[PDB]
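Okay, structure first, notes after.
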Amino acid sequence: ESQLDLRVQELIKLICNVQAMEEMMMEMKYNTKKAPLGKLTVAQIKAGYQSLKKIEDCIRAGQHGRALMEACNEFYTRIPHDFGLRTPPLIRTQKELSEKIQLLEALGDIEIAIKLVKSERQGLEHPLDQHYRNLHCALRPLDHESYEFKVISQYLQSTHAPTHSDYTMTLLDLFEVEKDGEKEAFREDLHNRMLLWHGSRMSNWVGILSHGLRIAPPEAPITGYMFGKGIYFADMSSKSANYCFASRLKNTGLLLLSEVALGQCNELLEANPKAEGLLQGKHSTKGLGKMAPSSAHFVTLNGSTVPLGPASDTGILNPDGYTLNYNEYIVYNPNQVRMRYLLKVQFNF
Ligand SMILES: CCc1cn(Cc2ccc(F)c(C(=O)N3CCN(CC)[C@H](CCO)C3)c2)c(=O)[nH]c1=O
């Protein structure tokens, strides 16, 4: 006897699909049989991070021989992969390391989803109502003719980046987000409050909606995070939407809009994993892109600057090396974040 609005019922059914998570983890080659997702613990995942840090130590020492082979073998033993007939590959590039961190990140958010969906049943409540209660996060659908829908649609469409031309986006539905406790934790005192994008894999939304956006743990290798262990946002919808990792066959995903208390940004042209130690008073890191929304179109929504598009050149160019195409924003404390809107997005490849 579900008491939820049907749109919220659809949302819960989408993000609590444990079998869809199983599929995604198999595409990342995690062995869903040898280590079932229902048999996932924080300790298993912590040991995996510690193995990745040992791998990082080998990479920074230029040790691509025995020491790296066994450090990788230890990671693959603690986090079982199914490579079928092939031999597990060595991890020595930053991207190869990053791919394994992303795998561990999905496991951590799936672990939260498993505890939630397997949590104590009722028989008095519809299952979706139980799962929704166990989120401790209000999800309120907004009317498609509403003003909020119009401005979010404009933000989504007007900040789609030109270099992301292989797909367009259609807003299927829109929910207001109010996670228990975030208002009382939020740094209302800080300036430069912006409504910014965050995209994530479908496996992670139960954890994100339940536990909020959070920092990478200390046991994670620092070089996996280009601007340090923070929470990353964009002002271009498509740059965040790329981190949904939607596909031709799985072209439905979610995008998150959050009020971000940026304060004073430490501006940077290129990546630095140690950027948090460079704050020294400032409250956020801004990686500078060559294209960004301009102030002329900025609007305001419940106290936050919505950086509506179109985007234009910023004259930013890094002579030292590589230049970011688009901005990214990083805060290092979740009390600078308040989740606001959840977009159900169709990817039209
Ligand atoms: C620029 C927009 C953008 C970037 N990136 C990539 C990225 C890179 C490094 C990062 F540290 C994080 C990040 O924020 N993390 C790390 C993982 N998790 C650790 C517990 C958390 C997840 C939220 O709880 C916090 C994200 C996305 O994935 N989506 C996006 O929209």
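First residue shown is number 1, and so on along the chain.
Structure determined by X-ray crystallography, 2.1 Å.
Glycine too: its Cβ is placed from the backbone N, Cα and C atoms.
Some features that Swiss-Prot has for this protein:
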type	residues	note
ACT_SITE	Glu328	active site, for poly [ADP-ribose] polymerase activity
BINDING	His198, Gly199, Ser200, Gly207, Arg214, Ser240	NAD(+) binding site
DOMAIN	1-118	domain 'PARP alpha-helical'
MUTAGEN	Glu56 to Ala or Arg (Swiss-Prot position 286)	Increased DNA-induced ADP-ribosyltransferase activity
MUTAGEN	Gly108 to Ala (Swiss-Prot position 338)	Does not affect DNA-induced ADP-ribosyltransferase activity
MUTAGEN	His164 to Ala (Swiss-Prot position 394)	Strongly reduced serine ADP-ribosylation, caused by abolished interaction with HPF1
MUTAGEN	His198 to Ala (Swiss-Prot position 428)	Abolished trapping at DNA damage sites upon binding to PARP inhibitors (PARPi)
MUTAGEN	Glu328 to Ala (Swiss-Prot position 558)	Abolished poly [ADP-ribose] polymerase activity without affecting localization to DNA damage sites
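With respect to their backbone Cα atoms, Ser200 (NAD(+) binding site) and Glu56 (mutagenesis position) stand 24 Å from each other. Every protein chain shown contributes to the tally, and the Cβ of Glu56 (mutagenesis position) ends up with 20 other Cβ atoms within 10 Å. When Cβ atoms from all protein chains are considered, those within 10 Å of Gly199 (NAD(+) binding site) total 24, not counting its own. Within the domain 'PARP alpha-helical' (1-118), the DSSP-based counts of helix, strand and coil residues read 79 helix, 2 strand, 37 coil. Only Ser240, from the binding-site residues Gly207, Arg214, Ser240, place their Cα within 10 Å of the Cα belonging to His198 (mutagenesis position). Cα proximity to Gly108 (mutagenesis position) (within 10 Å) is found for the following recorded positions from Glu56, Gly199, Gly207, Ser240, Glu328: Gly207. Among the recorded positions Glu56, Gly108, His164, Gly199, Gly207, the residues whose Cβ lies under 6 Å from any atom of ligand 1 are, in sequence order, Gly199. Cα distances from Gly207 (NAD(+) binding site) to the mutagenesis positions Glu56, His164, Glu328 are smallest for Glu328. Across the residues annotated as binding NAD(+) (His198, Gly199, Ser200, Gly207, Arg214, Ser240), the two Cα atoms farthest apart lie 18 Å from each other. Here the candidates are the mutagenesis positions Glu56, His164, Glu328. The one whose C-alpha lies nearest to that of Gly199 (NAD(+) binding site) is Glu328. Here the CA atom of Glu328 (mutagenesis position) lies 17 Å from the CA atom of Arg214 (NAD(+) binding site).
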